[PDB]
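Chemist: Following this message is one structure expressed as structure tokens.
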Amino acid sequence: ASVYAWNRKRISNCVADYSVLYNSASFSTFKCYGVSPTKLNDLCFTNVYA
Amino acid sequence: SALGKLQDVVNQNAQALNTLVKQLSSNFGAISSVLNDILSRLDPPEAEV
């Protein structure tokens, strides 16, 4: 979607492997703010939104 | 209220201990007041701060 109508998807009731996001070189920018990128596989979350 | 002088000292010491215990719940401007949360969430360059 366009940026004025940006699409928000809820992520819930799943086990998430974020290690395929860090180790992928396809992303030009992979920048996390409140959390380390390599600790995402070690934590549990709710209210995940894309 | 006959024994108020001893109870005043006991209440002051217990209140000082309760304040010192309560001060661990404050983050003092950090993202969290729990050290394990910071050490499990962040890389050492920003976890150091």
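Heads up, chain A uses Swiss-Prot numbers, so what you see runs 348-397.
Structure method, as recorded: electron microscopy, 2.8 Å.
Even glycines carry a Cβ here, placed using N, Cα and C.
As listed in Swiss-Prot for this protein:
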VARIANT   A:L368 to I  In strain: Omicron/XBB.1.5, Omicron/EG.5.1
VARIANT   A:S371 to F  In strain: Omicron/BA.2, Omicron/BA.2.12.1, Omicron/BA.2.75, Omicron/BA.4, Omicron/BA.5, Omicron/BQ.1.1, Omicron/XBB.1.5, Omicron/EG.5.1
VARIANT   A:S371 to L  In strain: Omicron/BA.1
VARIANT   A:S373 to P  In strain: Omicron/BA.1, Omicron/BA.2, Omicron/BA.2.12.1, Omicron/BA.2.75, Omicron/BA.4, Omicron/BA.5, Omicron/BQ.1.1, Omicron/XBB.1.5, Omicron/EG.5.1
VARIANT   A:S375 to F  In strain: Omicron/BA.1, Omicron/BA.2, Omicron/BA.2.12.1, Omicron/BA.2.75, Omicron/BA.4, Omicron/BA.5, Omicron/BQ.1.1, Omicron/XBB.1.5, Omicron/EG.5.1
VARIANT   A:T376 to A  In strain: Omicron/BA.2, Omicron/BA.2.12.1, Omicron/BA.4, Omicron/BA.5, Omicron/BQ.1.1, Omicron/XBB.1.5, Omicron/EG.5.1
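Show me how these features fit into the structure around them.
Modeler: The secondary structure of A:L368 (variant position), as reduced to three states from DSSP, is helical. Under a cutoff of 8 A between CB atoms, and with a sequence separation of 6+ in the same chain, the neighbours of A:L368 (variant position) are A:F374, A:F377, A:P384, A:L387.
Around A:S371 (variant position), taking its Cβ as the centre, 9 other Cβ atoms fall within 10 Å, counting all chains.
The Cβ of A:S373 (variant position) lies under 8 Å from no Cβ of any same-chain residue at least six residues away in sequence.
Under a cutoff of 8 A between CB atoms, and with a sequence separation of 6+ in the same chain, A:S375 (variant position) has no neighbours.
Within the same chain, no residue at least 6 positions away in sequence has its Cβ under 8 Å from that of A:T376 (variant position). In the three-state DSSP reading, A:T376 (variant position) counts as coil.
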